[PDB]
Amino acid sequence: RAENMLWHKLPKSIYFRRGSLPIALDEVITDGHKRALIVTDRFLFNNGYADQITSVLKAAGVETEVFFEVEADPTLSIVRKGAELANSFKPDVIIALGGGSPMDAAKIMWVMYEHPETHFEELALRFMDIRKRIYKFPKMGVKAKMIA
Amino acid sequence: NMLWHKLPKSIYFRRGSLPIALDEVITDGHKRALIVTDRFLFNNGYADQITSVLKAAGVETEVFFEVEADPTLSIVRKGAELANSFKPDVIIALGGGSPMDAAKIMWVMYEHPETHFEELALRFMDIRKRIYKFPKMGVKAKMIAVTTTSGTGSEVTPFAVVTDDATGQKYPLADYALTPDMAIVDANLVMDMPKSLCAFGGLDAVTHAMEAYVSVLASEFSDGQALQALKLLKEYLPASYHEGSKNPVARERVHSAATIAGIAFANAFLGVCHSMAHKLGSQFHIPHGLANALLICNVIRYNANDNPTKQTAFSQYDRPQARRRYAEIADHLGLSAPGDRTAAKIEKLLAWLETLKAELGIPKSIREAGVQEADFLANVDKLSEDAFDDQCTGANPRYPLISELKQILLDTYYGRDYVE
């Protein structure tokens, strides 16, 4: 009977303040990052909620594309076509937008883009609860990284 | 202005977590390992349990045990020229303080041998100013931090101090990039250390969090952790001193809460209490943990006076004050009647500090700590005018003046209190 050990795992950096997006986004420009794609929902794009991130990116100069089809609940059909757009673009940074649905689906797009050969249904029985530590995920972040 | 909250990627913590955590570094691609240790911890059986399990799978590891109580820019250099003779894949640091801050400079100058140390000591001395772009690190190696002391949070914070060889001025370094990408917090490594290191490390942890809550750099992300370590140490430190290892639950709680204060002071920065204590413990050769223990009695009252001396147009218009911030702790830990004033709560908190210090067996003043009048009144000035330059990052909103920072040493030694 081996005693179980806990953990405290978090993202490397968390930025927060009134108007902290452009300054945090700038750091990314200074680092080597040429290609990036943005995952978004529908309601906010018709508003002025998409130019505040694209315009600051175009001024420095980077290839950004529009992904405007994610609805309230991802249905494994738009994440597949998102991966199809991902490996047809070869991005270096994945930037998620929206709360809930478009940020949960961006993680799956990241896995399927970084491991095209691995089927989704293989991950449905190996990794479904964060309490086991006997099976390891294939290493990630090799050719992309996630901004939330 | 724009704040942040930076932390190591993984923090494994429980009793006997070292063998399980070390398995993670062997289940992925890792063939060469480097270990940094002190003389004392290698002579006994404290740096071999990690090595045995590491060799069990099969790797190449070696121990670099020449780090003394304070790095002098040469032993780190020696290990660096050792590092480029082995091409290590992972660097594992053991010990608390000097053996851990030392393993960071070796790490940075192992990946950038071209970058001469003078650039780091001149470009990266503080973390508030992010205009300077520190070169990327972690392409050919990663650092693992293991703590063998309960009270210093040097495994999660990007702070490292080195001293010159020929001369004696300090060379502080601070860049979020020096934080290890995995920290291991184990409690079985602290089981038999005497009741003279649990009393000074614990007070060091108390000081590490008591002012991070009142620092001008405190955000809504760190007061949740600083307020917990003080709550955790006020009910387990006394039980981990009189009874020692006979109560193993208290030791685990104290050891785990030292890293929580480490998280708190990795983001917010330390006040004047930890800068004058940083020099007074270097000239008189007293250990780190004493220095911030005797003056915490008189530095708290230094932040309660109404002196106009304060950070200009800052920490006074946005931040209200620190007089009532301390009073929040007074009833957070339950040291106040339902109806009192702020002054009464401050007095009760100071009285609790008095009882905790007296019961834990530490000298009441510097005079009984092993310092005489001969080398104090002639060196108090040279020690006083040096703390002002000592990285005091606008914390302790009451802006310090040398002429009045002097009198708090002049009255701490003789044992009296600061009264205007």
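For chain B, we keep the numbers from Swiss-Prot: what you see runs 450-869, in order.
Cβ atoms are placed via backbone N, Cα and C, with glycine included.
Summarising the annotation, Swiss-Prot assigns NAD(+) 2 binding site to B:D487, B:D519, B:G546, B:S547, B:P548, B:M549, B:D550, B:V610, B:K619. If you look up Swiss-Prot, you'll see B:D653, B:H657, B:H723, B:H737 marked as Fe cation binding site, on the strength of experimental evidence. One entry in Swiss-Prot concerns the mutagenesis experiment B:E568 to K. Its note says: Partially restores protein stability and resistance to MCO damage; when associated with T-267. Here the residue is the original one, but Swiss-Prot notes a mutagenesis experiment at this spot, B:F670 to A, E or V: Disrupts spirosome formation. Affects the forward activity of ALDH.
Feature map: Swiss-Prot annotations on the structure.
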residue: B:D487; record: NAD(+) 2 binding site; Cβ contacts under 8 Å, 6 or more apart: B:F514, B:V516, B:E517, B:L543, B:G544, B:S547, B:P548
residue: B:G546; record: NAD(+) 2 binding site; Cβ contacts under 8 Å, 6 or more apart: B:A518, B:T598, B:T601, B:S603, B:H737
residue: B:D550; record: NAD(+) 2 binding site; Cβ contacts under 8 Å, 6 or more apart: B:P520, B:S603, B:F608, B:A609, B:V610, B:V611
residue: B:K619; record: NAD(+) 2 binding site; Cβ contacts under 8 Å, 6 or more apart: B:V610, B:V611, B:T612
residue: B:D653; record: Fe cation binding site; Cβ contacts under 8 Å, 6 or more apart: B:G600, B:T601, B:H737, B:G738, B:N741, B:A742
residue: B:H657; record: Fe cation binding site; Cβ contacts under 8 Å, 6 or more apart: B:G600, B:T601, B:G602, B:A678, B:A710, B:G711, B:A713, B:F714, B:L719, B:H723
residue: B:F670; record: mutagenesis position; Cβ contacts under 8 Å, 6 or more apart: B:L452, B:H454, B:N716
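Over all protein chains present, the Cβ of B:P548 (NAD(+) 2 binding site) has 26 other Cβ atoms lying within 10 Å.
DSSP assigns B:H737 (Fe cation binding site) to coil, not to a helix or a strand.
For B:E568 (mutagenesis position), applying a Cβ distance below 8 Å and a minimum sequence separation of six or more within one chain yields no residues. Same-chain neighbours of the Fe cation site beyond B:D653, B:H657, B:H723, B:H737, judged by a C-beta within 8 angstroms of the site's C-beta center, are, in sequence order, B:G600, B:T601, B:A654, B:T656, B:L719, B:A726, B:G738, B:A740, B:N741. Chain A comes within the C-beta cut-off of under 8 angstroms for none of the recorded positions B:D550, B:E568, B:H723, B:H737.
Taken over all pairs of the listed NAD(+) 2-binding residues (B:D487, B:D519, B:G546, B:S547, B:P548, B:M549, B:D550, B:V610, B:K619), the Cα spread reaches a maximum of 21 Å, rounded to the nearest whole number.
Within 10 Å of the Cβ of B:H737 (Fe cation binding site) there are 21 other Cβ atoms, across all protein chains.
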